[PDB]
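To keep things clear, I will list the structure first and then write my remarks on it.
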Amino acid sequence: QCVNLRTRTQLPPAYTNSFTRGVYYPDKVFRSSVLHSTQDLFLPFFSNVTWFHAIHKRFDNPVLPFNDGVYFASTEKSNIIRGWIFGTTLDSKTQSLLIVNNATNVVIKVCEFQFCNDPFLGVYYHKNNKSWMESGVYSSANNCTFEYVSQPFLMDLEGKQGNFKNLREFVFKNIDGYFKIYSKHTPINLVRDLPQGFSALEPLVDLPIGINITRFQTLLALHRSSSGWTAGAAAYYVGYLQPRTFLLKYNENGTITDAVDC
Amino acid sequence: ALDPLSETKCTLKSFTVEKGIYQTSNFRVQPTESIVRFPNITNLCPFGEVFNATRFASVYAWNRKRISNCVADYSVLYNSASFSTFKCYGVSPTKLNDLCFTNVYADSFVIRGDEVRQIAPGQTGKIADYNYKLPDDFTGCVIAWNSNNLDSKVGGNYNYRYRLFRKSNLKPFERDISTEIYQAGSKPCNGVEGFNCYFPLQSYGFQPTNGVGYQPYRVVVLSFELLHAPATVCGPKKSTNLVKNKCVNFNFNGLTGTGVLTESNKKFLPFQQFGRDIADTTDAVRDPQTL
């Protein structure tokens, strides 16, 4: 509730260059063998992105701003990142948008979550009869409107460490009250936790939330065999959206293959 | 308009015509039919729950169920004929399907027959003032269903109660379940009723031998809200068959137009609903029902 991970030490805000990452479909329109411009919120190419690390005391979990919109490049082996928080005050004062993944399905909720000081979706005794399932991120919640569940999935909750072979990039944008989400999954070869190259992000879900968001936070899982729990290897990044102008090169099959920052 | 030769003379403004070729009109195929498509209406709210709930809350403790993020067919209740009284304020019941709302609440409770007259804007009484009040600008709906064969009990259903006296009048959609003794005189009641003191709540006499005015009526109040936030609930939209190879007027889920629809071999993405040409002109669409 009030106790946090006392083995937590914050790293300085390192930065790396995002070459050509963070391009999404601004609409659900089909286009074949054309080159269209569009003025919307995009990530400028070759911009700086804040590096973050989540491992047992290099464990980073601060509260970031969410003015225009941000990015995530979630690559990890232990699947430490289980969800996110979005809201203004992140307590029972104002409404807060909650997204979680309990290793069986994704669940989205909007309730007056009086969040803890160090929320997390952890698991204990992950030695025998794990069953890949959750085993208290907020203290209370009431008077709430939204709930949603998508298709299920299986997540690995075992504590592992090593190189990463998967990149799950996400975008989060507030469109006149609609909390639009984009995503993509692709294999990678780990270099500095920021693989390079071009890849388009598809829409995942649209959510009529209507919350005025200004901050956010990650739900980094912890595990042991809240004050003395461990955590496997994991890292991620955070971008920042800006009102840029972009070109979009669609191929014959409607897929975006290249882009240009004007 | 007699023959094309005469239409020529009117264009040239000459009763005589020389050899040549002359344009006179513009042929156009008028639309024959009209297509209307809209995806399925799955994930309906359980509106039948509050109308046919196994148990209802008391009047002074009136419950409330929220309705949002679903399609709500209000014409089902209007044509169901499973009710004793039905009246909507501001909007007819058959017309609510054409409207969209931000939030809708269902205040369910049971009352006597004669007490149903108090549930309306601008009314007063034991129920309107001390138990459940509505605003003067109420533009919702009220449904009543006689439950004498369902909720009445030999000796009166004591689980349904209501307030008879209160120190002050309630507000619109206000609720109060306090057991404070209604004080009239200056002396303290000491938690017991009597001289200038009265326990405000009392049970209902819902017996099987009650009359039209005293029998129990399962009442539900449907209030509609139009706020700055986007609409979360709407009515169902109509649809029809899919015509092809014929000039018609298009009205899709979110698109309009006019043209000849025909099968194609394009390959849309799973989350791609319609297409555009090089000039941002529509040239292809995905049917909302069939992929």
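Note that chain A carries Swiss-Prot numbering, so the residues on display, from first to last, are 14-69, 77-155, 158-247, 255-291.
For this deposited structure, the header notes the method as electron microscopy, 3.2 Å.
Cβ coordinates come from backbone N, Cα and C, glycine included.
One entry in Swiss-Prot concerns the mutagenesis experiment A:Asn234 to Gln. Its note says: Increased resistance to neutralizing antibodies. Of all Cβ atoms in the protein chains displayed, 11 besides its own lie within 10 Å of the Cβ of A:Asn234 (mutagenesis position).
Long-range Cβ neighbours of A:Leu18 (variant position) (same chain, at least 6 residues apart, Cβ-Cβ under 8 Å): A:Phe79, A:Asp138, A:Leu244, A:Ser255, A:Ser256, A:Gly257, A:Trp258. Annotation of the natural variant A:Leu18 to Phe in Swiss-Prot: In strain: Beta/B.1.351, Gamma/P.1, 19B/501Y; the original residue is retained in the structure shown.
Listed in Swiss-Prot is the natural variant A:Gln52 to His, annotated as follows: In strain: Omicron/EG.5.1. The local packing around A:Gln52 (variant position), expressed as other Cβ atoms within 10 Å of its Cβ over all shown chains, amounts to 11.
DSSP classifies A:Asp80 (variant position) as coil under the three-state reduction. For A:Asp80 (variant position), the same-chain residues that are 6 or more apart in sequence and have a Cβ closer than 8 Å to its Cβ are A:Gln23, A:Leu24, A:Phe65, A:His66, A:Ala67. Swiss-Prot lists A:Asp80 to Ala among its natural variants, and the accompanying note reads: In strain: Beta/B.1.351.
When Cβ atoms from all protein chains are considered, those within 10 Å of A:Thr95 (variant position) total 22, not counting its own. Under DSSP, A:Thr95 (variant position) is assigned to a strand (E or B) in the three-state scheme. Where Swiss-Prot documents A:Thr95 to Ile as a natural variant, the accompanying text is: In strain: Iota/B.1.526, Mu/B.1.621, B.1.1.318, Omicron/BA.1.
In the three-state DSSP reading, A:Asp138 (variant position) counts as coil. Where Swiss-Prot documents A:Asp138 to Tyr as a natural variant, the accompanying text is: In strain: Gamma/P.1.
Counting every protein chain shown, the number of other Cβ atoms lying within 10 Å of the Cβ of A:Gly142 (variant position) is 23. While the structure shown retains the original residue, Swiss-Prot records the natural variant A:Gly142 to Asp with this note: In strain: Kappa/B.1.617.1, Omicron/BA.2, Omicron/BA.2.12.1, Omicron/BA.2.75, Omicron/BA.4, Omicron/BA.5, Omicron/BQ.1.1, Omicron/XBB.1.5, Omicron/EG.5.1.
Under the heading of natural variants, Swiss-Prot lists A:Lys147 to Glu and annotates it as follows: In strain: Omicron/BA.2.75. According to its DSSP assignment, A:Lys147 (variant position) is coil.
For A:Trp152 to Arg, Swiss-Prot lists a natural variant annotated as follows: In strain: Omicron/BA.2.75. Under the DSSP three-state reduction, A:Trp152 (variant position) is assigned to coil, being neither helix nor strand. Around the Cβ of A:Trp152 (variant position), a 10 Å sphere holds 13 further Cβ atoms from the protein chains shown.
Quoted from Swiss-Prot, the note on natural variant A:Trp152 to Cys is: In strain: Epsilon/B.1.427/B.1.429; when coupled with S13I induces resistance to NTD antibodies by changing disulfid bond in positions 15-136 to 136-152.
While the structure shown retains the original residue, Swiss-Prot records the natural variant A:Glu154 to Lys with this note: In strain: Kappa/B.1.617.1.
For the naturally occurring variant A:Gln183 to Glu, Swiss-Prot gives the following note: In strain: Omicron/XBB.1.5, Omicron/EG.5.1. Taking a C-beta cut-off of under 8 angstroms and a sequence separation of 6 or more, A:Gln183 (variant position) has the following same-chain neighbours: A:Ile68, A:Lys97, A:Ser98, A:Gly261, A:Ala262.
Quoted from Swiss-Prot, the note attached to the natural variant A:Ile210 to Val states: In strain: Omicron/BA.2.75. A:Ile210 (variant position) falls within neither a helix nor a strand when secondary structure is assigned with DSSP, and so counts as coil.
In sequence order, A:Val36, A:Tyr37, A:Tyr38, A:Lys206, A:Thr284, A:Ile285 are the residues of the chain that are 6 or more apart from A:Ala222 (variant position) and have a CB within less than 8 Å of its CB. Under the heading of natural variants, Swiss-Prot lists A:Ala222 to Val and annotates it as follows: In strain: 20A.EU1.
Among the recorded positions A:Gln52, A:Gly142, A:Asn234, the ones whose Cα sits within 10 Å of the Cα of A:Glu154 (variant position) are A:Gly142, in sequence order.
In the three-state DSSP assignment, the secondary structure recorded for A:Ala222 (variant position) is strand.
Here the candidates are the recorded positions A:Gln52, A:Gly142, A:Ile210, A:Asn234. The one whose C-alpha lies nearest to that of A:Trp152 (variant position) is A:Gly142.
In space, A:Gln52 is the closest of the variant positions A:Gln52, A:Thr95, A:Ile210 to A:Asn234 (mutagenesis position), judged by Cα positions. On the backbone, the CA of A:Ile210 (variant position) and the CA of A:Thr95 (variant position) stand 9 Å apart.
Of the listed variant positions, namely A:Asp138, A:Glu154, the sparsest CB environment within 10 A is found at A:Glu154. Looking at A:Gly142 (variant position) and A:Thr95 (variant position), their Cα atoms lie 18 Å from each other. Rounded to a whole value, the Cα-Cα separation of A:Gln52 (variant position) and A:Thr95 (variant position) is 29 Å.
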